[PDB]
Structures are given as C-alpha cells and as structure tokens.
Amino acid sequence: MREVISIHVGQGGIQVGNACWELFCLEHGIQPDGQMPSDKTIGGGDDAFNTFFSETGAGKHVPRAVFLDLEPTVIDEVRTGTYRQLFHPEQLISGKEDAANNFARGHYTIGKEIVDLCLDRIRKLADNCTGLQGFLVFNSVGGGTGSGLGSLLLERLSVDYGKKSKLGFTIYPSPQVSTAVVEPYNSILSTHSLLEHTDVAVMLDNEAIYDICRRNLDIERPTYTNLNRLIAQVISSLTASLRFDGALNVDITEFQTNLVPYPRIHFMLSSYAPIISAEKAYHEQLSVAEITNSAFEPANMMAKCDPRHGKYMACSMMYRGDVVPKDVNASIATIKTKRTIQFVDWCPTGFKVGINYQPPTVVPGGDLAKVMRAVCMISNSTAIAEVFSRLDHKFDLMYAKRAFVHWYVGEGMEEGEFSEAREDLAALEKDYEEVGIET
Amino acid sequence: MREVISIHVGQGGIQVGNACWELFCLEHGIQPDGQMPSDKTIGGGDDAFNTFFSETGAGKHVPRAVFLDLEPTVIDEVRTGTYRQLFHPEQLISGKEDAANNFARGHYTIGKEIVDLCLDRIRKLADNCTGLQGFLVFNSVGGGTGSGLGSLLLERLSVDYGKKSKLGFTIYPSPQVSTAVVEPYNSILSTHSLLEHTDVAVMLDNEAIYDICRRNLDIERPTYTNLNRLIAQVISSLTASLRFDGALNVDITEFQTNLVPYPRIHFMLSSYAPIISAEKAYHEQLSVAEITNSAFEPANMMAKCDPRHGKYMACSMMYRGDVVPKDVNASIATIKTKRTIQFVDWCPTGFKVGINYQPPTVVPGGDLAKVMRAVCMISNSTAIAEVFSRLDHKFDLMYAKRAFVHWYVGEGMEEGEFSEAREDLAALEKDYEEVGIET
Amino acid sequence: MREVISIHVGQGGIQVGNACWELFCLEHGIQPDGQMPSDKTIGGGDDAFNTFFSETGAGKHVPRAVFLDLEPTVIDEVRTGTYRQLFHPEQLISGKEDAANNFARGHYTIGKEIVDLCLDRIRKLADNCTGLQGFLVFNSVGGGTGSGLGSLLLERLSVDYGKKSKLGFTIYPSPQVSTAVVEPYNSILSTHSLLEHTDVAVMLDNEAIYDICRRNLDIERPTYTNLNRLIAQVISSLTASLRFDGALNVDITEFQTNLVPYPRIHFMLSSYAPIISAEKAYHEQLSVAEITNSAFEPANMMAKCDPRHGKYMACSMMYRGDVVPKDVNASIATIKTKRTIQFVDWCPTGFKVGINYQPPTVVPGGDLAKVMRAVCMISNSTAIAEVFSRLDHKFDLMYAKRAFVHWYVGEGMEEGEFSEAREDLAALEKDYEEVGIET
Amino acid sequence: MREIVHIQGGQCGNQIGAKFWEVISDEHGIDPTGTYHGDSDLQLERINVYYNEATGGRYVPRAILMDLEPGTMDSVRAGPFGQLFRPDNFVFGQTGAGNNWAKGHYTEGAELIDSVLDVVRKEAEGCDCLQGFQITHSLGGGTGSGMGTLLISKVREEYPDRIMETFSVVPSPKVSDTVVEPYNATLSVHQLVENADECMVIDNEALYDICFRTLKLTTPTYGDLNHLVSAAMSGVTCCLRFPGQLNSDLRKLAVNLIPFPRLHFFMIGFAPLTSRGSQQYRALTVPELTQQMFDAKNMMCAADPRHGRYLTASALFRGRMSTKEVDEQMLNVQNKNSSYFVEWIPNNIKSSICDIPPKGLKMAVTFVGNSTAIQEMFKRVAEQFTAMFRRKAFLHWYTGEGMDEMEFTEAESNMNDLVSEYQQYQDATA
Amino acid sequence: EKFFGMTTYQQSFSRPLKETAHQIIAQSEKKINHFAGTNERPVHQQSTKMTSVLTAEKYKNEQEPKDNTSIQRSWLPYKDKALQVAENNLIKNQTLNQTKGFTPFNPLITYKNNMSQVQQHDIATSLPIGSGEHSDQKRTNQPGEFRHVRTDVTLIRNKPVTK
Ligand SMILES: Nc1nc2c(ncn2[C@@H]2O[C@H](COP(=O)(O)OP(=O)(O)OP(=O)(O)O)[C@@H](O)[C@H]2O)c(=O)[nH]1
Ligand SMILES: Nc1nc2c(ncn2[C@@H]2O[C@H](COP(=O)(O)OP(=O)(O)OP(=O)(O)O)[C@@H](O)[C@H]2O)c(=O)[nH]1
Ligand SMILES: Nc1nc2c(ncn2[C@@H]2O[C@H](COP(=O)(O)OP(=O)(O)OP(=O)(O)O)[C@@H](O)[C@H]2O)c(=O)[nH]1
Ligand SMILES: Nc1nc2c(ncn2[C@@H]2O[C@H](COP(=O)(O)OP(=O)(O)O)[C@@H](O)[C@H]2O)c(=O)[nH]1
Ligand SMILES: [Mg+2]
Ligand SMILES: [Mg+2]
Ligand SMILES: [Mg+2]
C-alpha cells in the first residue's frame, strides 16, 4: 500500500524514464503491452507491484509517473515506440515550443501554461494512491525547459503538498565535458531554486559514468542508453527495499533522517558495484569484501569528485542478494581501519546498512552481466563543493562581460536575479566549509 | 589456506609461465578450458589447488599469477591460444611499445604507467588471499623490459609488503652463446637492483640446459619449449611440499633460514634428476643412490659453473615418490665420504632434506619418461663468483671506450650508475672470495 | 634580543634580497607598508621579528638590511616597487657608474667613494643592535662590481669588527655554461680576496637549481624569480631556529663551529627537500625517511657537484614541521648503513640535526606546495675541489694568450696580481687533496 | 599497433615501392582490387601495420607518392596493382628537377613540399601509435636526392622521438649514369648523418653481379632487381608483423646495432639466393643459410666486406626451426673469423626469429651489417667530387639558384670527417 | 607457394579449431540458469591432498614382501592394531561409496569424510540449534520470488469511521 510518484522533466529526464520504466516493467514480469502474461497470477495479497503500478480495473497496469517536455519529438517517439499500450494517453504532457536552453523561457513565459495541467495530473494520480511515500524527480540542469519546469513544479509542490519527501536525481553539467555554452547560467538559477525546495539531491554527472563504463565494461563508445540503464539499476537498487522483503529493510523516510545532519546540506553522490561484463563474470570471486572495497574507490564515484580531498559525514549502503550481516560488518570494520577514508569528528558511526534478498535482474540485450550480490552506496561528503566552485568559476568568467544576458532580461526577469543566486551559492559553499571544521 | 603469488615479466618470463602453468593444470587434473571434470566430489576434503588455483565458486578455477610485457605479441597470442578460457583477461597486462633491449626505456620512461596497474592488480589478488606465503618471479635479465620492469616491481613490492619472501628464477646470459650484445649493461644494472631486494636467486642459463638435453635425451634439435618444461618440472618439484603429503614437509620459509648464511650471499644454482627418455628408462636401475650421485656431478648443474672450483655451504634436497629416509641418509653419508665435493670448515652439517609423497607427473608429448622417484637439489656454492667475474669482464672491456652509452643517456639515465654498479659487484665478489678462506 | 645584519651587493644580490625579504615579511605577518595590522589574531608574539626588524616605537618596522650597488636601475626599481613603503630610504645606496664586470674598476677606482658611506651605515645599524650574532652577505661572484664591493667590504669588516661571524651565499658560475666571458678572472680574484676574510661560504651555482626546478617542479619555463624563491626558502629554513622555538635549537654560531675542520676549508654546499609542484590535486603525506632520502640524493644537490666522487666531512641538517626525533635517528641509521654514502676515515660522527616546530610557509602565487615536513641540508665534502679545478683550467686557458688583461692593468691593478691568485688556488686544491687521504 | 608509414620519391623510389607493395600484398594475400582472399587467420591480426582500412571491406596502403614530374606515377598506376594507392597520395611538380639538387631542394621543392608535408602529418596523426618512417630513394637524381632529404629534415624536426629507416641507392663508380653525380650525392648525404637514424645502401653493380652469377639470368631487367630489393625490404619487418620466438622491431635493431650516433650506415643481404637451375637439388637448412649469408659476394653493396671488420651484425631468421643450430652457427662463425670482427666488443651478432617464412619457401634470412669497409664508397665519391670541383665544373647551374661554394666545401669536409672517424675504429684496440 | 602458418606455440600445445554452428547454440542454454558468483568454503575442508591412510608412512600393500608393510611390521610381539584397521576402513569406505555412487577416480577422495563420527543432530550436550538455518536454504533466482504476501492480520479494507 506504499507508493512513490515519479516525475520526468527534460529530454534527458524522459530518456532516463524510458529505461527505468523498461527495467521496472521487466522485473515485475509486466509485458510491454501492460498485461500479466503468466495467467497463473493470483489475487489476494500478491500486490507487490503497487509501489509502481496500479490495477486498471480491466486487465493492464499503468505506471505512476508523469512525463513533461516542451519539445514534442521525444514524447511522440514514446507514443509511437514499443510501449504504446502501457502508458495512459493523457499522462505524457507535451508542449508546443522548446525553451531553447533559456531558463526564463521555462520559468516565466511558457511553463505557466503547462504547470497547471501537470499539477492537475499529479493531483488526480495522487488521490488514487493511499500510502504516498514521496516524489522522485529527474531533470537535466543544463537544459532550459528541464531546469525551468523543474524549478516551477518544485515551488508549486512545496506549497501544494508540504511535508512530502522529495528526492531529485539531478544531472549537473560536467566540469569540462559539456554540450551547450550557456548552461552555467541556468545551472545557477536551478541551484538557487533547488537549494531550499528539495529534501535530497543526488549528483548524476556524465563523464564519471563514461569513465566507469570505459574502465569496467570495456566499451569504447557508450551512448546515452548505457547511462540510462545504469541509472535505472541504481534506482531499482534504491527502491527494492519497499517491495521486497529482507532482513534489514529501509524506507524513503529512513534516508534523509540518517544522511543529512543539517537542513541546508542535502547534496550527495552515489556509487554502484559491481560493474562486470559477461566474460568478466567468470574469472572473479565476487565476495562482499571486494565489492564493498570497490564501492569506495574514487574512480567508482557517480560524480566527478574526489572524496580524498574532503571528509565524510554520512553514508547509506544497500546490499541485495545472499549477503550476510556478519560479513558486511567485517567489511565495515576493515573500512574503518583503513586510513585513506576518514570521517568527521562528530560522527563516530556514519554507516546505515540495509539488506535485501532479491538479487538484481538483468535486462536482455544489456551490457552488464549479473551476479547475485550487489551494493548501492549514497555518501554525503565535504568534497562535493569542488563542482560548485568550478561552476562558479564558469559563471564568473562570462558574467564579467555580461554575455548572453540580453536573452535573460528580455523575458521579464530582472538582472538582479544573478547576484542573488550567486550570493546564495557563496553562502552554501561557506556552510559546506565550516561544516567540516574540527571542534 | 596457503598460497603463492606468481609474477611473469618479460618474454622469457611469459614463455616459462606457459609451460609451468600447463604442468600445474595437468598435475591438478584441471582441463585447459578451466572446468574440473566433476568426479572430484564427495565432500572433497582437500584444497590441493589453493596454492596455485582459486575457485570461481562453481566449476572453473583461476591462477594466482600475473603476466607483464610491453609488446602485445605474446600476450595476444596467449589470449588467442588454447588457454583463452583459463587466465583472467585483464590480469594479462600488455604494454604498447617494446623496451627495445634498453634498461632505461623500461626503468625511467615507460614503466611508470604500467607499474601502477600492476601493483593495483597485485593488491587485488592479495586481498582475496588469506595465507600468502610469498612471491615467485620469472624474468630474463638480458632484455630491456625484463630487467627494468622486474627491478621496478621488486623495488615497489619491497616497500609495499616488506618482510614477505620473494624468490627469483631469473635467466642470466650464458658465457659465450647469447642473443644480444648489450646484455652485460642491463644485466649489471638488474643484479644491482635485485641484490638488496631478492631473498633467493636461482641461476637458469640456457647452454647448460642445452647440453643436458643433448647428453641425456639425445635430442640434437632442441627449442625453448624443452627448456621451459625442465624449468617447470623444477618449480613443481620444489613447491609440491605445500600441497602434498610427506614425511618431512618443507615450506618455502625453509630457504631464507637454511640456504643463506649471510644476507648478501643468496645466489644459488639448481639441479634436477633423473633425466631419461622413454626408450632407455626400462633398461635402467634408477635407484635412490644413483639418482643422488647423478645430482651432484658437475655436468648436471642447471648453470654454467664448475663446483670443483669452489666450496659448498648449504644444500637442500627434496625427494618425491616412494623414497625411503634410510636410503636418503645412506646416500648422503656416501656423498660426504666421497672426496671431490668439499664443504666449508665452518659448516659441518650442510644438508636439508624434504620428502614428498606424490610422484612426478608426465606431460603428453613431452620428453621425460614416467618414473617413480625423483630429486631436486638447490646448492649454495662459492664457485658462483666465476660467472659474475666473467660478466664484469665483458662489461668493462667494452665500457672502457663508452660504447652504446648515448642510448641510455639520452633516454634520461644518469651516466654515474655504471660506476657504482661496478663498485658493488666488486664488493660482492670480494665478499665471496673472503668467505671461502679457512678459519 | 638576538639579531643578524644582512648585506646585499650586486644585482643578483638585489633580486635575491627582494625575494628573501618578501618571504620574511609574509612569514612574520608584516604588510608591505610595514604596518603590522592589529586585526590579526592576538599580536606581538614575544619579539619574534627582532631578529630581522626593529620597532620604530609607534608604527611600522625597519628590516636590518642594506643594499649596495653602483648601478641605479635596480635600486630605482626597488624604490618604485610596492616595497617603497618599507625600507629606510637612505639605506638603498646607489652609485653613479657601474664597474661593467671589471673587478679592477670596482675594487680600486669607484668602490672607494661608496665603501665609506657603506661602513658608516653598517656602524649606524650595529649601534641599534645589542645581541647581534653575525652578518649575511649576498653576492654573485661573476659580476665585477658585486665581487669587488663584496671583497672590499669583507676585508674592511675583518679589521673593523674582528671575530664577528660572516656567512656568504656566493652565486658561482655554472661548470660549462654562463652568460659572462671574463668571469673566471673576477671569480678567481674575489675567491683569493675572501678565502681569508669570511667564516662560511655557500655554493649556489645556477644550472644545478635549473635542473632541480625542471625535474621536481615540472616547470619548463622558470625564471630567476623562482630561483630566488628557492634560495629564500632555504635561507628561512636555515634561520628559523633564531626566531622560533624548537626541540633542538641551533644558532648561527653552531654552524662554523661544526662544519669547519680547518680554517681554510669553509666552503659548503646545500640541498633542500621536498620540492613538490603546486599544480597537483593530491599531495599524499611523505615522511622523514623519504624526505631525507631525497635530500641525500646526489642529483637533488643545489650545487653542480656529485658527492659520489669524494668523501664527506660534515653534514648539518635541519628539520622543520612535526618531525619526531626517533624518526630522525632511524633515518640517520639507515643513511649510515647505506654504502654509497661513505665518510672520511677520521670522522666517525659527522651529523648535526636541528629541529623546529613551525612548518615552512607557502607564498601565495608561488610554485611550491604546502607540506608539513621539510629538511634543509648543508654539507662539507671533498668533492668541491672539482669546481675549483675547472675554474682553474678555464682561467689558465684565458690567461695563456693574455686576453683582456690590459683592461684590468689600465685601472691601476698590478700586472702580476693574477699569479698570486693562481698560487693560492693551487694551494687550496693541494689542501683538499691532502685532507681526504687516510692515515 | 606500432604501425609505420611509407614515403617514396623519385622514379627509383617509385619503382622500388611499386614492387615492394605487390610483394607485401602477395604475402598478406591481397588482390589488386583490395579484397582479402587469404587462407589462414594469421594474415589479418597485423594487417593494420602496413594497410589502413576503408569502406566496402577494402584495404589501402599508407604510402605517399611524391615526385616533380607526372610520368613516373602515370606509369606506376598504369602498371598492375595500381588500384591500391589512393589518388590523394599523389603529389607532383611539373618542371622536373633537371637532376639539379638546388632545383629539387630549394626552388621547387621548398614551395611544393607543403602539400606532401600536410598529407604526411594527417597520415601520421590518423594512426594510433606510430613506430617510425621508412624511405626509399636515390641519391644521384635531382628530385629524390633533394626533396626527399628536405622532407627528411622537416619530419625529423617535427617528430624527434620517432625513428627513421632509409633505403638509399648510391652511385657505383663503374656504372656511370649522370655526369653531375658526385655533386648531388654529397649534397644529399651531407644531411643524412644528422637526421637519418638508419641508412642502408644499395648498389646496381652489386645487384647486377648477384643476378648474373647466383641467379644466372641471361637478360636481367629492372624487375628482378626490384624484386630482390623488395624481398630484402620485407624481411626486416617480419618479427613486427608475425609471431615468433624472439621478436625484434626497428628500435631494437637501431639500439642494438648503433654504437655511436654517426655510424648508422649499413649493408644488407638476403638468403637463400639460388639459380633457377638448382632450385630443387640442394638442401635448405640453417648451416647452408648461414654459410651463404656471410659470403662477400652475396652482399647488396659494391664494397668488399673482407677489407674491413664488422662492428655489429644482425640476422632475422624466418620460418620454423630450433634455436640450437642458430646460436651454434653464430658462435662458430664468430670463432672462426676472429680476424674479421673487431675485438673490443664481444658477441656482436644478432639473432632474431620469426615463425612465418615467405610464401613458397621454408626458411629465409635477412642480414644487416655495420662494417668499416663501407667507407671505400665514400672515398671514391669524395675523390671524384674533388676532381670535378677543383675547377668549378658544372658549378654555375647550381649557383644560379642562389647557391654558394661554402656549403659544398663544408659538405665535403663533413665527408672527410665521417670517413676519418669511421676508419679510425678499424685499428682501435683496447 | 603455400603459406604454411603453424606457429611454434600452436604446434607445441594445440590449436582450437572448433565452433560448429550448432555448438554455440547448444552451449548457450548453459548460461540460462548458471549464475555468476559464489559462496564461501566452509572451513575444515581445506587440506593437503592426503595420500596415505597410515601416518608417517606409505601404506603400500603388494604381493612382493619388500614393500607390503604388514609383512614388514610383523616382527612385533603382537599384532599391530593399525594395519587391519586401515584394511577395514578401506573396505567399509568402498561399500559406503557404493550406496551413494561417486566413482571418484580413486577411493582416496571420499575416505577423508567417510570416517567422521559426527552425528547429524545434537547428542544432548548443547542446544539443538541445529547445523544452521542457512544450511537448510535453497535458492532459485527467478524475478519476483521474494514479494510480500499481506496476510489476513494486515489485510484490512474498511478503515472504521468512528472510534
Ligand atoms: N546522462 C544523460 N544526460 C543527458 C541525456 N540526455 C540529455 N542529457 C543532458 O541534457 C543536456 C541538455 O539538455 P537536454 O536534456 O538535451 O534538453 P532539456 O534539458 O529538456 O532542455 P532543452 O534543450 O531546452 O530541451 C545535455 O548537456 C546532456 O548532458 C541522457 O540521456 N543521459
Ligand atoms: N631459456 C629460455 N630463454 C629465453 C626464452 N625466451 C627468452 N629468453 C631469454 O631472453 C633473452 C632476451 O630477452 P627477451 O626475453 O627476448 O626480451 P625481453 O626480456 O622481454 O626484453 P625486451 O627485448 O626489451 O622485450 C635471451 O637472451 C634469452 O636467453 C625462452 O623461452 N627460454
Ligand atoms: N641566482 C641568480 N643569479 C643571478 C641573477 N642575475 C644575475 N645573476 C648572476 O650574476 C652574475 C653577474 O653579475 P650581475 O647580475 O650582472 O650583477 P653584478 O654582480 O653586480 O655585476 P655587474 O653586472 O657588473 O653589475 C651572473 O654570472 C649571474 O650568474 C639572478 O637573478 N639569480
Ligand atoms: N634498382 C632500380 N634502380 C633504378 C630504377 N630506376 C632507376 N634506378 C636507378 O636510379 C638512378 C637514377 O636516379 P634518378 O632517376 O636520376 O633519380 P631521380 O631524378 O630523383 O628520380 C640510376 O642510376 C638507376 O640505376 C629501378 O626501377 N630499379
Ligand atoms: Mg527539451
Ligand atoms: Mg620483448
Ligand atoms: Mg649589475
């Protein structure tokens, strides 16, 4: 009776949503059309899929998520793809003009006529569920419509629902690998909006996953599909505790209460292990010790940041498979003995570990192999300020000469927003600095 | 529970590794594909293979060895050979550009981007190991990558692990017959490196094995494969004590406590017997006394050294098969009564014997015959200084006029190294000639 | 109540004094205007700056320095620089006509009209001093006016003060490459002058520290500024014992009473460790054994002199940071164990170790990185004879054809003066040869 | 994949390369249409060393065709196997060098070398890990001897770490082909000693004598000589392209055969060379191969190797055999000919083994040697140059392009210095 | 003109020369339910490959007396209880292996653990905790095997309106 609501805004958001919903559809055995194919399925109390799907009164099941985008191509692609019969027809909201990489377009001019329909859809889907755990949102920062709609919906939801938990798996631009040229501006604006409106924020930088895929899977030319599949694996490993029984289960409310020491700081970065190819899966041991040592390697970070330059304050680790608490505790003791990783003084214990019995499922036609032991790791560390500092440098270098700012003042928002957002980011970096000082 | 880690660096190292791993695979009954052909179950209360092989969990086993080379030729050949399913794919470290017979290329220019990966893999291998006994290293000295990379790895492990024992089955050049012209240079440099980093060194020159094959097997057209098979047989006969029964079990620890009187004097020359083909085997006696007497005769030495020109300090003899300790000590007493072998005065007792109960295995397509008894002997002698003296001569005669010096200097090598290498070789030969005096 | 008086003569002396005084004021917290800002934490630590400065009673401070030169461009640049506010505007003594790299001009013609005012200013500075330890002098030996004025000042002070301690940091020309062409003449004459008129001399040839900054800093276009920065860092590391507490204090007096076996032998050569590039993400930690190994590494020696060719007399070496005396003792034991470092016969103990608690300061915008441990080593060894031998050979080749001798005869210097310098340099070389032989 | 590029200029270089490429295509089983039709898998894992890949499954040699006149390339493409070379790799002048070094190196060569340097740069940057360069040219012509060595200078300036191997055909004094031969010969070889890491010399007299006396062909053409040169060419890079017991690449050869930076001139030879009459009546085995490969009359140079002493030598055995015979024969030939090997360096013979023999053969040997007998060539050339230059004959044609006699003089002095320092090692004893 | 091409490594060891079309298809189904990963060795199973049944000796029995031991150990005043005990262990082990079916290429493999007297259950000197709950576990790996069931105690619908 526990359900979560998924929001996918932006082109990258829709692409991530496609893969994660493919994985979810597979793992409960849902056919692409939407109906249970076994025909041996029973009623009573087997409604595990309720966390993601809902019984439609006649046959199929509809996902509990919404797709938002102002540019109709990707939505049309979804409506014509292999999952035509899965989604509700009036659940994939489509705009008419793209924001064209401008935050003002999606936050002041165009998004106002889409936010109402999106909110109506959210409400009508929400009264259906009874055990709302929270909202997960996916958005690419370095995109106009993505950032603008994400900000506007976050502000609207923060006053429409109040205390409901929010987790945002956000795609920040890479420090050197980037597509657009104006992404620092709307990244600043999105960060200003997101700082005081989201409960948990998860880094999803791209070049980190690129390097991981190149190093482990031995793939020289990964595309966005591999990225989205790994993201789907991470989300499934995060959520499996709500729909699969285990020795030590966790909930959505169990992460913020054990991961954010202060309301201001809620940004953290993830890791997943192991990443092994099919041919690789044979000639290796795959024990809890080595997978948990690999999970803390700096090269395995989901974001381009080196934790060795900062301190640790909290980390949550979820194991899935045939692991045992004694072995995970021994691995924790070895990590604590290890000196390369050090914790902040006022956190003697900083480990929140959960155990689930269901081994990960494998998508046919994928790249990653399958093993019966997997670990997903969510750590908040002081070193995360490096990416904010880099993005601040990018913002300064072009705001010195007031470049491109006419296409920000010409849509009604005043030039004074940049200074305010910059000051907020500076204060955030300040706080992330003094949080790590010894008493 | 007990394990040994194997390192094969250089072309000669890889070509010896092929034969020794074939021999181990045959001895433990594992198929080339890596699967144990069932019929070793029934609670299987013996881990006879953990010394060399580690299970993947279900079926196949993987070796605890790493292969290093800068030219991808032999590495790719092994990857495409009949053992493609055996070795772990990324523990086959392959370089990009050959060291070109130059010590400087492998020690000062190109070795850094490979040693980091090699140390990381050695760490990952050792982590899964729980009872590591030591390292075995196979390399050729008269080769650029061999000498340089082996030296650098020895230095790095010497500080990473320290007290852990390491044994070097190096291949030094033969006196007259040899391949290159620049080998004295990098040979002096590599012995410089290994003197203060290797606990035990074993002489394995080629012409002695050539003459042994000519005299005993009556084969007039030998190739490297035969020499590799002989060296593999030596290694297996030495290490079988860790994984088979015996009346006097001998660990590798019984080398750096029984065969090395002084820290500087740790170079030994080996021998093996019996060596008989399949035609003359059934017409011979092959008794313990005969195989023991044949082991000490000069022409059976693995190295071009005449023992009658020096004294003896410590001999370790391992027997395998149906040997009887009464016969063993009877043969030893006969040897002592025999005159032409003379020991040093300050070492009245100088024999360490081990007995193992597994008769040697025979390789199909091989030269050796199936026998029920065999002995492997390792000897420390003061006559070994002859090879060092002749190598010093070959060094300084052509060093007097500074030939080939620019090839090292322009790559980044300081010219002063040759002088100090000459110095400590002179010191070592001085120590050897000082020890031989009577008290 | 302890102080030291600093003399900067010649152009290179000026640019090295600028760097060292920048480092000193930055370390002691004195702003370029000389006003100590009271906003800093607490303030006025005992009298830490008393060694280098003197309070005006109300306001700023005055360094205990004087600048002497016959060419006004450098002094004008100093007066127009940011340090216009700091120095006493009458102690930057500027001449009218340069000596034009002619020793006779700077020692017989023009320097007599300035040496009087120089010594008057020295007397005025010394009157303020009450617990003066000694004098530091900075000079490039390959410059005419610098060499001549440094000499004249030295034999003047030798009779004016007597037993007062003097340390001269001479900038000798590189073995084979230089910018001057008649510098052998002035270097030989100045060495003749200062052989019996200084207590300690330090060799600081340029090409060695070129190699140092190339290899360690990974900088391919460093300039004289970085070189002066390294020299200033060495000076501060040496002199920190006078102004900061430590486990084992060593003043200026405990240098010439420790490093000088005989009055003629007072030439020493230096090294410093570690030297780490600033543009690195991770700096690891290093330790005492590593830093001392780097310091005693022959190629890290700040003078182009290989200690491998000669014997050691004395080694006085200073740690600053959080070093532990047990680690120091262990490192000394290992160095003594090492074979390539060999002492002369008659010096069973030849190590002085000093300890200071303050880590070295890092200059913002500099090239060095921040490290919590550092060591500076000063050695007196027989190998220093080679630079004198090479300069003797060069000067002999110069004087074979009596080249450039007329433009030194023409300013009243006697023709045969070069012969006396010849004989005294030959005597010094003979003394070095005879000292090193064992009994 | 430690791959190398090819550059050929002048008509001699063009002919040599034309034959060399079809020899390599035969070895790798490549048809004239550029489609693979081999039998075993061993011909494809190292195909990228010499051939780049293109759409349609076809392969293209990475060679540059350079010259100052279009006739030679018009002929080479019109011949067989002309379909392999891409049209973009053709670069040509339209006035010709006139066999004048100044024209080919300063006036037309300098202005036209931009395009060939550009295509060389793009080809070098296209490949993954460049191993080095190999050049084929003649020193007695205009276009080759000038523009080839100018391009050598430029590529050495641009790529200091990579290595270069040159196949130069030099004048023998007997076969007189051009009256201005010493001039452009010295003006070329003056810049080889500073830039070329390996130079290997070839002689038409040697080729003629070998083809008449060993092969016994009554009417030899240039084709069979080109075939001999191509075989000796392909033998060198065998270990780099096929697996073997002792692999050795060009840098190994250079490091292990060069004692000093200015002694990088070699004489080459190939075995087994037998007449078409007795192809089946003799045994092909390591002893006979070794006996033939050290004969003075098999060498590809006019200089007699028994008038000097060998410094270093290298043999690259190909095919399946045992190392025992190889090393034993090397040791025995070094022991029996101690007078012909300099004494202050021991064990100056290189043994390398590759496991793939040529097509249609069983065992082949490629030999390269550095000896003090090559300087007879230089003495003859220098004497001839002095005789022609003492009165400034033919000098005005050179000087009319801005030339001066000082560079001629310093090049001649460089020859004298080279020969002096190269002969003073003959009597050098430790 | 034949290319040959059988390198030294191949001629010495082998060349695979395989991959029939149906061969790979048949090999495919092995990975349908074969699952990468492992458990851990349960300890006290790791040992050297024991050969002799008797301590410090070969037990070699053969017709010739010089190497039959039992014939060579008969000089004692009594019968040495050891030889015949090993005889009994061997014959009993053969019969026991007959019951299960192992044919492990030699009798020595299963003799290691055919001798233990440890009973399956406890003998009333420790808590009957059994041999371990994990021992009695069986694992399949089909998706959706570990979903919740929502039994009647937690199966409520109506949410009563009043208190
Ligand atoms: N990791 C990942 N990032 C993506 C993916 N698709 C788009 N992005 C990121 O999105 C950024 C550009 O924004 P888009 O998602 O393409 O478009 P948008 O966010 O909706 O904004 P608009 O361009 O106005 O439509 C790029 O810089 C990418 O980094 C994806 O599939 N995976
Ligand atoms: N006995 C024996 N010696 C070998 C074998 N392979 C190589 N060697 C020795 O290796 C020496 C030359 O070094 P190589 O192994 O060929 O090359 P390397 O050690 O990898 O060093 P590089 O040439 O720089 O790559 C020869 O003198 C041989 O003695 C082999 O299979 N058996
Ligand atoms: N270390 C160092 N040495 C310098 C620097 N500048 C000059 N020198 C040395 O100074 C020597 C020559 O002296 P100058 O710098 O010209 O000045 P001088 O000593 O007063 O002599 P004059 O030029 O006649 O005024 C040269 O040989 C240099 O080695 C510098 O910036 N750093
Ligand atoms: N082996 C061989 N030599 C050739 C061939 N063509 C020309 N030569 C030689 O090249 C020399 C003349 O070179 P030349 O054509 O003037 O050089 P270029 O002007 O730079 O092209 C002659 O002595 C010939 O012996 C050929 O096809 N094969
Ligand atoms: Mg969009
Ligand atoms: Mg090699
Ligand atoms: Mg000056």
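Note that the numbers count up from 1, one per residue, in the order the chain is shown.
How was it done? The header gives electron microscopy, 4.1 Å.
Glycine residues also receive a Cβ, built from the backbone N, Cα and C atoms like all the rest.
B:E254 (active site): 16 other CB atoms within 10 A of its CB, across all protein chains. Marked as active site by Swiss-Prot on the basis of similarity to another entry: B:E254.
The GTP binding site annotation in Swiss-Prot covers B:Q11, B:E71, B:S140, B:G144, B:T145, B:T179, B:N206, B:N228 and rests on similarity to another entry. There are 24 other CB atoms within 10 A of the CB of B:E71 (GTP binding site), with all protein chains counted.
Summarising the annotation, Swiss-Prot assigns Mg(2+) binding site to B:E71.
Quoted from Swiss-Prot for the published mutagenesis B:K40 to R: Produces faster growing cells in medium with paclitaxel, a microtubule-stabilizing drug. In the three-state DSSP classification, B:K40 (mutagenesis position) falls within coil. Within 10 Å of the C-beta of B:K40 (mutagenesis position) there are 18 other C-beta atoms, taking all protein chains into account.
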Mapped DSSP class for B:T179 (GTP binding site), helix or strand or coil: coil
Between B:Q11 (GTP binding site) and B:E254 (active site), the C-alpha gap once rounded to whole angstrom: 30
Site extent for GTP, whole Å (max Cα pair distance, B:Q11, B:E71, B:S140, B:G144, B:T145, B:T179, B:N206, B:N228): 23
Inter-residue Cα distance where the pair is B:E254 (active site) and B:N228 (GTP binding site), in Å: 25
Short-range recorded positions relative to chain D, from B:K40, B:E71, B:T145, B:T179, B:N228, with Cβ separation under 8 Å: B:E71, B:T179
Largest tally of Cβ atoms lying within 10 Å of a Cβ, found at which of the binding-site residues B:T145, B:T179: B:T145
Near-E candidates in B:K40, B:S140, B:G144, B:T145, B:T179, the recorded positions, by Cβ under 8 Å: B:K40
Three-state secondary structure, B:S140 (GTP binding site) (per DSSP): strand
Surrounding CB atoms that lie within 10 Å of the CB of B:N206 (GTP binding site), all protein chains: 23
Among B:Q11, B:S140, B:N228, the most crowded of the binding-site residues [Cβ within 10 Å]: B:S140
Cβ atoms near B:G144 (GTP binding site) (within 10 Å, other residues, all chains): 29
Integer Cα-Cα distance in angstrom, B:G144 (GTP binding site) to B:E254 (active site): 33
Assigned element (helix, strand, coil) containing B:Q11 (GTP binding site), judged by DSSP: helix
